[PDB]
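**Student:** Here's a structure for you.
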Amino acid sequence: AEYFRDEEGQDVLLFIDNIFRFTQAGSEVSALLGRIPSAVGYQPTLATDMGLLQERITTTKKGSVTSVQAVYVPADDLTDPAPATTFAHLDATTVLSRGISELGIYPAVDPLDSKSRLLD
Amino acid sequence: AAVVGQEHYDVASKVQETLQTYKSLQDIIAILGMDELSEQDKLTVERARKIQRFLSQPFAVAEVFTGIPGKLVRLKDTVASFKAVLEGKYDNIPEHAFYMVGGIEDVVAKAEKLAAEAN
Amino acid sequence: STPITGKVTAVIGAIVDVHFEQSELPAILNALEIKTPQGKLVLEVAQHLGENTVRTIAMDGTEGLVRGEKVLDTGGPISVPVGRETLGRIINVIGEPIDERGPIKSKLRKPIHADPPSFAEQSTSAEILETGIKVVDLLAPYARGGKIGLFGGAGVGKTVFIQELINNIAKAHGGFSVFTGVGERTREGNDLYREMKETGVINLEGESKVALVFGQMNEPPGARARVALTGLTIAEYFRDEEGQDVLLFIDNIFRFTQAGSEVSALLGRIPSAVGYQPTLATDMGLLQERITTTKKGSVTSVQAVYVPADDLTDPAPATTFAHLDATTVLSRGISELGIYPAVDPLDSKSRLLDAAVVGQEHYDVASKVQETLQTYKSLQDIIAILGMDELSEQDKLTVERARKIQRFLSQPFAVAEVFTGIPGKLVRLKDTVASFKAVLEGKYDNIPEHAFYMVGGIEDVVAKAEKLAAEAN
Amino acid sequence: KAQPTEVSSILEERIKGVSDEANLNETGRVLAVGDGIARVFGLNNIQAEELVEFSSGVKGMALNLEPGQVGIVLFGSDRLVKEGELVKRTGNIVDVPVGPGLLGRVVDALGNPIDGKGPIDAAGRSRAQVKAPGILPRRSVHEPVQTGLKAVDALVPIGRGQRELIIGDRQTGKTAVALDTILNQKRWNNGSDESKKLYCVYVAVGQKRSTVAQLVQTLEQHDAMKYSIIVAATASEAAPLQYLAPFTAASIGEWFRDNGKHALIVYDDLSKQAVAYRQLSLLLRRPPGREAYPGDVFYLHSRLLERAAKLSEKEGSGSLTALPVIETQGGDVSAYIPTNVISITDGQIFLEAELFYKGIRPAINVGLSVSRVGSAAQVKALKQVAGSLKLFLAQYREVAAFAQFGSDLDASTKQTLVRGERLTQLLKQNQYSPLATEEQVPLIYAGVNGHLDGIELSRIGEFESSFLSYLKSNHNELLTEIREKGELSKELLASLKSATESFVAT
Amino acid sequence: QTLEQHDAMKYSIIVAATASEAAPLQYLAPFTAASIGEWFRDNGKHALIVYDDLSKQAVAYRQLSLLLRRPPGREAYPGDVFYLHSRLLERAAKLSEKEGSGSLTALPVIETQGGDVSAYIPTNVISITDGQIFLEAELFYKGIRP
Amino acid sequence: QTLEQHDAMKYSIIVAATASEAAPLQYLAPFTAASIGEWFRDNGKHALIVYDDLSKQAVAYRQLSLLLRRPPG
Amino acid sequence: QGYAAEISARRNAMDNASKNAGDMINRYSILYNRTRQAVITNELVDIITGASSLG
Ligand SMILES: Nc1ncnc2c1ncn2[C@@H]1O[C@H](COP(=O)(O)OP(=O)(O)OP(=O)(O)O)[C@@H](O)[C@H]1O
């Protein structure tokens, strides 16, 4: 994505799915590299690693980058720090909810919690 | 059904259905009371609370706690007893007479005892 | 003379490792100094790692420590200046004043990790401490040398309540006050100091009646885990030497439990259940059991409680409440009716509201008062619903009597003479019991309700009754 | 005068005599003291749980041994034990003075008396870690422990050798039951027969100094201190003292158990002993279990409470009966600690906070408080005239939530409701007035057979003292009959019914 | 850009230490800006400082003292993290007329989780500061803004 | 015996690492039956496999990682 | 008259509803507090457990 951004000068779509596997694969070895495991069970290098993956995907003045990152949440529990760090890093967060898929209406966009930034 | 007989299996399934209905309706009973049910489900709750107090059995070893001698009720009388209470043959008996009893014969007898006492 | 000089080998946050040369080691809980360009930096030895090497917790900021600096020893524990010269002087946990009124010319310097008094000296019948505020000495009396849980957030007159306690103990029993803010907000520390100047309990020229110990929030946690002990030792010297009954004020004991949590989590000890330190009961006991009554004198403690997340199975209030003799709630719904003080009557319950200690008459009067306000509270809904026609003569008199009592609980303050201008009435106990008894009988039912607000005793009740009779005609 | 200096100089001769034979095959340096525990190098011939003495007077127990060093837990504040000091070993597994000379004294966990009444006239030393008596020298319980409370001996009786639990909440009247039982044993401690006396050992752990001071003052007002033994482990003192003190008091109890006499012990309260044990196991890196009590905290209360039963005739028919006290959190019976004391003791007296909030003191919840081998050892009279009372309070508890609807009902529920309210108001009791079984029988007898039903509800509290003084002035022979026989025959029953209906008629 | 379009950049000092940067920058950026505020405080002026937020700052301090092998406490935060924030927020004050009546006023921000004040960092900051402007999503969806 | 009643033994392969046996059998036996299934898969047939039940395998894998002194997650 | 009878019995039913709701809130607050304390302890255990099995 960065090479099509800078050295090309072009609109770049980036459909990453999934991003939680990145931090989870941080967790699956950060126990074994001799790090003291942090809160709920994720690594200590969470905000910095989610930072370095959520900062190189951005729209520079050399090219336009539109990112769509599907993000897993464990057990529908948004107070988990592994998706809750991602809340600060996104502009349009469509929050799905299993409690709307229980009513059969698809797609189960929770029409309250899906705020955004361009609703000026 | 192929192990204990079809009748036994059907009686056990009906008893667990009635008690599951009670445990599901537990919360609305706790909040408002028994008066805010339907008229099939209110009969279901009442028969469920019959069957709960009927599940009690005076043990031959816990004789000093309850003051009642022991009750060794065989299987077939228990099957017929629960089949009888499920089929609705006894729906007007007061609930307390089901409590701490042997078989349905002793349910009739103890309801007669409390009938002769309360009068 | 013969110094015990070693080198700092390790600085970890608020933990400091000090190496000593051989056959010299002070034991646990001994004060160590480090000279800085800014002043002195005190350490308290808490763990011996062997190897002639000790491990301490900080008592001030540990920036800039070159490892290898000389470590001077003072042998004993953290010394504090005590006595008469300490009054009106804001002493931190080190022992130095911070009000910039020069050094404190005190006569002795006492250790703070002393022994609690032995079992033969514990006073075997807890009498009632006559505080002076009416609702305290009527409903939930403070145990003489006991422990008192003062709940409620700020802004309900809690500092007014505690200055009123200061003045009334200064008058009635003549005892002095030692206030101690463990974890005290610095800004309201200064506001408390200014207000204690202007109310007269601190005279910068005469004889002040209080010693302030403010362990600020920006000190490392080893400070806050000893600030209460500093205030405790200043209480103990006034107790066992000059023989008085001294009031030790501690705000706020939950921040002391936090100080315990963070000290014994910085030391690498395994944390307990919820996350408070596993030395919870013992390091609450070493603060509680030094506040008691001997045959010489007594120290009675008023200590606040921040109930965490409004929950009372959390072990820090569930450990403080295994020690508190009497609670006192300054609620919202009582100052909202404009009542000074806001001692809520139904909630503040004592373990010494008992007829075998306070006497039969006091217990009878207090029990009828509690049932009267209980019936009043249980009627307060249908008073708004149905009105005063559903009351029988069994009931409408109880509503009238309970309004009379509820107005009668308020008291003109010895400190609200610049607030309200009404001079304070120090009410004795033998006036208080008789006054509430006479109102519970019915001998003053003809007296209107308005003449019971902010009155001292039954005599000023009669005087205000005559004055409002004169102003109405 | 100089008479204690004479005695102390004789003790100087003992110390100087001990100095002539002092060769301590043991001493080792204190490598490191940390986490409130000491590591000691040397001592190559020490035992597991052997008592040692540091060079500042703080004793210690050596609870673990490793190749290289020995780990000794302290018995006080670690302010005294300094690095690099000298560690003599005493030579003993952890023992305490036992024997009859402790009656009247107030000791802490190691037999050091702190009353100020001289040294302990000690009839011997005994281990703290005694194996419990096996299943063969046991007899099932058959003798009453008359607590003197009305509701306890009505509903939940206590046998000599029956470990009963007093569980409850904070400031809800837990200690008062044990204190009233100790004051009720004055009926026989003044007497002459040994097998009816009942010595009380009250073991205060984790409590304040001044509370134990007031409790000693209370047990000397009502004169219990000719048979009391106070073992105090107050919360100022450090954690392994509290870990030890109920065990040493159980050794005190076993001394009375093996020697034929009968003795009651009161642990109060073991929910602070498990606090001290989780402190000692979270300072030695042993990993916590459920709710951070360490994984063997079931075993601790096990090995404590199992040193109390009824010995049979083969060992001398002595006994030891325990009342541990458990402070729960807000009416809970399902934390990890109160579901381990319940799974040891033979029943509960669940002192629920809500009933004390309505002033009904003591606040025994009847429908929860039960005892398992109580019924085989009640006094015969109460068992004759209260065989309905448990079932009747169960009946009244059935219609507890049914009458809150305010609905008009039949006659039988109104009759049972009035009799149940009279019985609930009837079982109240003031502090320090235990009623002997000779007076517990007629009050319950007036409660059972409908005689109270004409009385208003407020008069019942003075009905108690009025009917008691009516029987004390006039029908004194009936009280002597209940005292001697302990059983109501038919003639006794008819005379009692006449004596009721007399005073019931006015 | 928003402070440009309304021209508050005349008097604004932004200290950004964003999530691209490493953990000690996030640990130091409130203290750096605290000294920047104290320069105004010692010079008789009025400086409104606004931290935003302090949750991430504590997350970086957690990453430091968990990778630095200091032992953790409740929710794996370090021990003295209260001593972190109590050393920060108390740098704001109101000086006397003897010193020059300078003043620093602190508005920190705590991103809580799922409508909670029982978490460890918000409990600590509420125990420090002078109250809440407690904001909620439930009142936001009624349209009550702010 | 049930699969012999309704006669499905012609096409059944039971791989039963029961709780009598040691912990790495409970760690390993699903992968062994996975190879057994892949033999049918790499020859154009069709195989249905049923592992039952994976929480026991997670228990055994927890046991293997704890006893070999790895820091658990 | 049946209208006033309905509204009186309905008022009594809502009174019993408010009282039972208050009581079962006084149960679920105790369950809430025990769940919170057990959760904080049962995650602090598995934070600490990693910090002892190091190299
Ligand atoms: N029968 C009674 N008469 C008068 N007061 C009583 C009675 N029973 C209990 N109390 C009151 O209960 C209060 C506490 O008693 P007790 O010590 O038994 O409670 P507790 O929960 O055991 O307290 P702690 O657990 O701190 O020992 C006392 O103040 C006492 O006045």
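Just so it is clear, chain G uses Swiss-Prot numbers, and the residues here are 257-311, in order.
Recorded method for this deposit: electron microscopy, 3.8 Å.
Keep in mind that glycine also has a Cβ here, set from the backbone N, Cα and C atoms.
Straight out of Swiss-Prot:
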type	residues	note
MUTAGEN	G:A273 to V	Lower activity
MUTAGEN	G:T297 to A	In ATP3-5; dominant suppressor of the slow-growth phenotype of yme1 strains lacking mitochondrial DNA
MUTAGEN	G:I303 to T	In ATP3-1; dominant suppressor of the slow-growth phenotype of yme1 strains lacking mitochondrial DNA
VARIANT	G:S308 to F	In allele ATP3a
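Could you place these features in context, so I can see how deep they sit and what lies close by?
**Tutor:** Mapped onto three states, the DSSP output places G:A273 (mutagenesis position) in helix. Under 8 Å, Cβ to Cβ, and six or more positions away along its own chain, G:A273 (mutagenesis position) finds no residue.
Its Cβ placed at the centre, G:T297 (mutagenesis position) has 19 other Cβ atoms within 10 Å.
DSSP assigns G:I303 (mutagenesis position) to a helical segment in the three-state reduction. All protein chains shown were included, and the count of other CB atoms within 10 Å of the CB of G:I303 (mutagenesis position) stands at 23.
Counting every protein chain shown, 12 other Cβ atoms lie within 10 Å of the Cβ of G:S308 (variant position). DSSP assigns G:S308 (variant position) to coil, not to a helix or a strand.
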**Student:** Select from G:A273, G:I303, G:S308 the recorded positions whose C-beta atom falls under 8 Å of at least one C-beta in chain D, and return them in sequence order or as 'none'.
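**Tutor:** Going by the Cβ criterion (under 8 Å to chain D), the qualifying recorded positions are G:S308.
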**Student:** Rounded to a whole number, how many Å is the Cα of G:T297 (mutagenesis position) away from the Cα of G:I303 (mutagenesis position)?
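**Tutor:** Here the two Cα atoms lie 10 Å apart.
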**Student:** Is there any among the recorded positions G:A273, G:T297, G:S308 whose Cβ is under 8 Å from chain E, and which ones, in sequence order?
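**Tutor:** Filtering G:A273, G:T297, G:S308 for a Cβ under 8 Å from chain E leaves none.
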**Student:** Among the recorded positions G:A273, G:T297, G:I303, G:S308, say which ones reach under 8 Å of chain B by Cβ distance, listed as they appear in sequence.
**Tutor:** G:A273
**Student:** For G:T297 (mutagenesis position), what is the secondary structure by DSSP, using just helix, strand and coil?
**Tutor:** helix
